[PDB]
Amino acid sequence: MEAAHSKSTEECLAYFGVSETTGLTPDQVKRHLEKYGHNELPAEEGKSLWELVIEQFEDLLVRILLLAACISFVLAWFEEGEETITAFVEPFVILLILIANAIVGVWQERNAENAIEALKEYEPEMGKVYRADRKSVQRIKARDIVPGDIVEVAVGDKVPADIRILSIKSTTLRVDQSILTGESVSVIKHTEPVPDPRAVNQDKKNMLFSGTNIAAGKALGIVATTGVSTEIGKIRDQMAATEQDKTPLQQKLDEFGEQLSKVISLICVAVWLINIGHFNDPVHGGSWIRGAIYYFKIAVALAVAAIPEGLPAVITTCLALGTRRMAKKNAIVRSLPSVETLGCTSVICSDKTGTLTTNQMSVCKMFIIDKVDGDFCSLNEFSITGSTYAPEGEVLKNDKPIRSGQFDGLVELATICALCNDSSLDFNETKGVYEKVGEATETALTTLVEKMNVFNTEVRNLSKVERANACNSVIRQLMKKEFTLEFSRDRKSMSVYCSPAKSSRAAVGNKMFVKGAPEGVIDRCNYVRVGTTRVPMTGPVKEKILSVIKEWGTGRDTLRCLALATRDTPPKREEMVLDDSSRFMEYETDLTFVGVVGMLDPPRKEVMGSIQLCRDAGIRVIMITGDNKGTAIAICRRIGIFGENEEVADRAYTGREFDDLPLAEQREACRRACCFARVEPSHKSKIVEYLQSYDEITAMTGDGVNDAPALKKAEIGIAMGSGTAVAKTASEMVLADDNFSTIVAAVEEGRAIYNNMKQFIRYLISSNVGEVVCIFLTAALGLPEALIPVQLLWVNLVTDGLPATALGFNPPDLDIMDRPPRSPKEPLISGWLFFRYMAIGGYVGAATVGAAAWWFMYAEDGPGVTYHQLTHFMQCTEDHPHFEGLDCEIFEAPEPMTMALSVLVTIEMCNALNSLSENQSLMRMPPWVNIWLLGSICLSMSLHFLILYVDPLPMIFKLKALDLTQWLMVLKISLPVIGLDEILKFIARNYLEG
Ligand code: BEF
Ligand SMILES: [Mg+2]
Ligand SMILES: [Mg+2]
Ligand code: NA
């Protein structure tokens, strides 16, 4: 049924042709069912195939390396008939690496999914219909409910479908709609058409929305829509139709992955282009190949050389590591790149109710009368700590602790609160939390009484289950509740008639205990209580009470206030008639004013600090709430989004106001404004979209189904653990404990993760630049190999790979949470950092060659050949005239090679230290700053001397121990890489940004 809300009860019955009295017929059911389907959602798209392992392979860095792993295989297979099948173990181990890395990826994806999933209860949910089968009610499963049928709901029921209320059986029906609309206080429903054409869900006061619950009352309705067509369904689709780019980190990597893809392609050319016209008289005939087409093959062999084999693993090790650090602070992260997103966020958008707030009505102030001396009236005002329904907290007066029991006025106040109450408390053993039973604004009082513990009852040993209503039980023992005078919109109050229970200390007073809107109640008071005594309601008293009430109702604390009284001398039960609520106002008169209670849906305690921390880190916070504007701002003020008496002129907008703006101005308003109230789920998203249109990286934080689309839209959606199931599946982060300060932590985490990466990318890559420059110098000068393909595979993956990993523990600067968020366009590697590590890669290249060469020509351990012999060693023959005294085998000596490897390592172990700080001298931050680095350094060297001295290794790696003076040379060559880098760091602090 379309817009049942705009119709009438009759128009709606008519439309389906049904009886409010009997309900649908099984034939009507049968049809209605086949026409509309089962009131439910489609099977969650939550089943990712193992071919989503092919999503772990969308990273240009793995793609790149997979090409270099298949270009190696296609350039390794059959390329020399005389090949021993043990040179293929590069592409093979590249496989086993990527296979693994692409898997530890999918591990966290489901490791996350079923942690988040662990947070849901129950198995099924159900409803209550009247069909023409039985004259009575029927507990039917929620799915089997169809449009058209007659449902009944009572306090505590979750509304099964979207329903058009037909008849309110209780005097008054209240609905908790916070999961859907963000509304702080349950909403009073009526049964009349909502004509309004611009009318929104929070205006459909004659409708009951699936997902929502009953705070009070009982009602009969007719199902308007079901499954996907509910307000719950619509938003579900809306959320799934929202598209998403890749994380900003993944984007930065793919941006880099393509910069690398360019240089690799630039080299394959450069070298090939430089030689094709020089292949003539090759002499290749025996070799059976076409050349300047085989020269190509060596060009790509250089390409593959430029790829840091070990990179995608260290990255995926850095992240996974940071994910696990967040999980100890109780943050489930769905995907690895997501642990960064927050580190570079410019704006955090945040929902209010249940996000910034607990959505648990709390009494935090209360007063009674202290003294009445003629024109003088003093009050006893108290405060209560606590922010949830949990009976945990203390009562203060003047900010220090009291026993409520010590004030008889507090004893009565407690008593009214216990007795004049249709609700209770309950501990949910499964979720491990206390929860309201009934109406939020009533349970606030239940909780308050438990905290107050007015009789000093021992409660220590009680299960949280038994403790929930303990103190209230004790009070309910003093007086039998004989009946209740239900609320009514005319007087806005209620009361209970109570006879004393045990004939002990009972003055026969059949008291009535009363509560309601303050001045309604106060105007019917003649006396006021002062301890156990009573006195006339003088005028200055009435002025004193009311002045404080107006205070509490406004400004700094914008509390919902409630006046409490008793009729000391109630009528007799006989002379009082109940079937007419219009009598009630009169029964509640001649009253004794007792006290007042102030309550609100309070901010979560961490929030305010968190919001300041963010601000100190250059991040805006914006509130987007479906709740009303007044409560929205009040809350913005308490938490610091706005200040004490700051003007929020054009800085706060409702949904209507915003929608009235022209699109150009809407986008503009999202730039200045920080409070949007009364918004639809759609707005929440549109606003994020608007912020993203300033190239701004934004987060979203929420709990209810109305945050879902906005949560899917943000670069990160953060969901509260106690939030709806939709909000969680749309988010990428989930605060299991609702601790808003994790956000401030998950962020500074994600700034450290970027810096470490950026750091160990500069380190690993200069390696492959050195390794490449060396293989190129060797071919251009015509010297023997200084380093072989395998010696490098090991260096890259292991020797280098560990110190790279232990860069992920570089102590984060303290200035880190002082700087703004990095600029969106600013790339990972700049044209300076490039030159910078290419100068390292440069030197490294030269040095390793120098090493092997210095041995051939000057080392006292190895015959000092001339540059000419070394350059023409291929022409060496059995005692050639030009190679006098030499053994041609000497050009394969393991000494120049051991000499060349050691220089690499010792420069990489050396340059690892240089990789401690982008610009801070090794003087400032010393070698010993990072300890987990020095651990790697020594383990690397340890595994070096291992390969040299461990029998089987020297042969398989083609190496031989180095003597002292030799190592003495290895160092002389490697140290200056420091002095070199040191010279670069100076350049980039005293001359550039200076
Ligand atoms: F519940 Be939110 F504030 F919309
Ligand atoms: Mg390689
Ligand atoms: Mg909310
Ligand atoms: Na998201």
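Recorded method for this deposit: X-ray crystallography, 2.7 Å.
Positions of Cβ are set from backbone N, Cα and C atoms, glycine also.
Here Swiss-Prot flags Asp351 as active site, 4-aspartylphosphate intermediate. For the recorded site, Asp351 (active site, 4-aspartylphosphate intermediate), the DSSP three-state label reads coil. Using a 10 Å radius centred on the Cβ of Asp351 (active site, 4-aspartylphosphate intermediate) and all shown protein chains, the other Cβ atoms total 29.
For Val304, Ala305, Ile307, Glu309, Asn796, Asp800, the entry in Swiss-Prot reads Ca(2+) 1 binding site, with the evidence type experimental evidence. Under DSSP, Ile307 (Ca(2+) 1 binding site) is assigned to coil, being neither helix nor strand in the three-state scheme. Around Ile307 (Ca(2+) 1 binding site), the same-chain residues at least 6 positions away in sequence with a Cβ under 8 Å from its Cβ are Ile64, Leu65, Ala68, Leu260, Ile264, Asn768.
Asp703 (Mg(2+) binding site) carries neither a helix nor a strand DSSP state and counts as coil. For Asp703 (Mg(2+) binding site), the same-chain residues lying six or more positions away in sequence with a CB closer than 8 A to its CB are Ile179, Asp351, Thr353, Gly354, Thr355, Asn359, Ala719, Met720, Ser722, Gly723, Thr724, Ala727. The annotation Mg(2+) binding site is assigned in Swiss-Prot to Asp351, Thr353, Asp703 on the grounds of experimental evidence.
Positions annotated as ATP binding site by Swiss-Prot, on the basis of experimental evidence: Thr353, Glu442, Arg489, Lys515, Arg560, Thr625, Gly626, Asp627, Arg678, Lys684, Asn706. Sequence-distant contacts of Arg678 (ATP binding site), defined as residues of its own chain at least six apart whose C-beta falls under 8 angstroms from its C-beta, comprise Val200, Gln202, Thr625, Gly626, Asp627, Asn628, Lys629, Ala632, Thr654, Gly655, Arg656.
Listed in Swiss-Prot is the mutagenesis experiment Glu309 to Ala, annotated as follows: Interferes with conformation changes that are essential for ATP-dependent Ca(2+) transport. Over all protein chains present, the Cβ of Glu309 (mutagenesis position) has 26 other Cβ atoms lying within 10 Å.
Mutagenesis annotation in Swiss-Prot: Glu309 to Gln, described as No loss of calcium binding. Strongly decreased rate of phosphorylation of the active site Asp residue. Interferes with conformation changes that are essential for ATP-dependent Ca(2+)transport; the structure shown retains the original residue.
According to Swiss-Prot, the mutagenesis experiment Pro789 to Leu carries this note: Almost complete loss of Ca(2+) transport activity because of reduced Ca(2+) affinity. Other C-beta atoms found within 10 angstroms of the C-beta of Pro789 (mutagenesis position) number 15, with every protein chain shown included.
In the three-state DSSP assignment, the secondary structure recorded for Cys876 (mutagenesis position) is coil. In Swiss-Prot, a published mutagenesis experiment is listed as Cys876 to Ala, annotated Loss of ATP-dependent Ca(2+)transport.
Spatially close to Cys888 (mutagenesis position) yet at least six residues away along the chain are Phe873, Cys876, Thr877, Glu878, judged by Cβ distances under 8 angstroms. Secondary structure at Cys888 (mutagenesis position), as computed by DSSP, is helix. Quoted from Swiss-Prot for the published mutagenesis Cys888 to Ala: Loss of ATP-dependent Ca(2+)transport.
Around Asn706 (ATP binding site), taking its Cβ as the centre, 32 other Cβ atoms fall within 10 Å, counting all chains. Taking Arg560, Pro789, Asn796 as the recorded positions under consideration, the smallest Cα distance to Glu309 (mutagenesis position) is found for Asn796.
Secondary structure from DSSP puts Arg489 (ATP binding site) in coil. In sequence order, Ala68, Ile71, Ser72 constitute the residues six or more apart from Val304 (Ca(2+) 1 binding site) in its chain with CB-CB distances below 8 Å. Within 10 Å of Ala305 (Ca(2+) 1 binding site), counting CA to CA, the binding-site residues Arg489, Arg560, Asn706 contribute nothing. With a cut-off of 6 Å between Cβ and the nearest atom of ligand 2, the binding-site residues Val304, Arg489, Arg560, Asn796 reduce to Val304.
Using CA atoms as reference points, the recorded positions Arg489, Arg560, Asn706, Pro789 were checked against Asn796 (Ca(2+) 1 binding site), and the closest is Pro789. For ligand 1, the nearby recorded positions are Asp351, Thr353; that is, of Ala305, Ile307, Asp351, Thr353, these have a C-beta under 6 Å from one of its atoms.
Our reading of the ATP binding annotation (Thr353, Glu442, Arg489, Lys515, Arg560, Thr625, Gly626, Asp627, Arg678, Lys684, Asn706) yields a largest Cα to Cα distance of 38 angstrom.
Of the listed binding-site residues, namely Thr353, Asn796, the sparsest Cβ surroundings within 10 Å are found at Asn796.
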